[PDB]
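Asker: Below: one structure in structure tokens.
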Amino acid sequence: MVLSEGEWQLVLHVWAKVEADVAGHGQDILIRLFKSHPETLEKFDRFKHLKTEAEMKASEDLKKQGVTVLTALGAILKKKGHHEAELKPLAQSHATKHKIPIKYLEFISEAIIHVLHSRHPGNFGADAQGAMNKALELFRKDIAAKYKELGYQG
Ligand code: HEM
């Protein structure tokens, strides 16, 4: 697929708001993912023992992870579709070491769209959400195709 420049602008306009607070958004998104799909927490050995949302909000490790996830995702979105290089290493570790099914990437995409919608209503109307969804589907589709080349899942 191919987003138009206008769609990319809507995606990078709300992303610029997220970058004002990367660690806070990172927490909100991972906690939303873990509350919505608790099985995903099990993939994080460093903090899968966390039992509540308050323990999650106080975990430094979870917050660092969120910053790591959003910084790598922001670098991919800023490429506007030319992200082959950025995707390689990422697909190799998620397919061979961590073992993250495409279904989990769909879950966190959902969590991202939920948090932006809450925190950025004015910059996240229907057209901006449609563009963000399009950009995340593009990211999942290219990662799924790399997973297949690397020998993992479908
Ligand atoms: C927006 C999508 C995501 C991005 C951009 C992303 C990015 C990253 C990056 C940059 C790292 C560190 C470098 C590396 O290990 O590759 C990482 C590590 C990891 N990711 Fe992802 N990730 C995403 C989704 C997920 C999801 C949905 C899960 C699990 C349910 C996941 C599980 C992990 C785990 C287990 C690690 C290792 C953490 C540690 O060091 O113990 N990732 N991810």
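Residue numbering: from 1, along the chain as shown.
The backbone N, Cα and C atoms fix where each Cβ goes, and this holds for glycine too.
Quick paste from Swiss-Prot:
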BINDING   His94  heme b binding site
VARIANT   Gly122 to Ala  In metmyoglobin
Asker: What does the structure give for the C-alpha distance between the residue listed as 'heme b binding site' and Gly122 (variant position)? Integer Å is fine.
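Answerer: Taking the Cα atoms only, the residue listed as 'heme b binding site' lies 34 Å from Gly122 (variant position).
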Asker: What does DSSP assign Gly122 (variant position), in three states?
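Answerer: The three-state answer is helix.
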Asker: Within 10 Å of the Cβ of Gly122 (variant position), how many other Cβ atoms can you find? Include all protein chains, please.
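Answerer: 8, counting other Cβ atoms within 10 Å of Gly122 (variant position).
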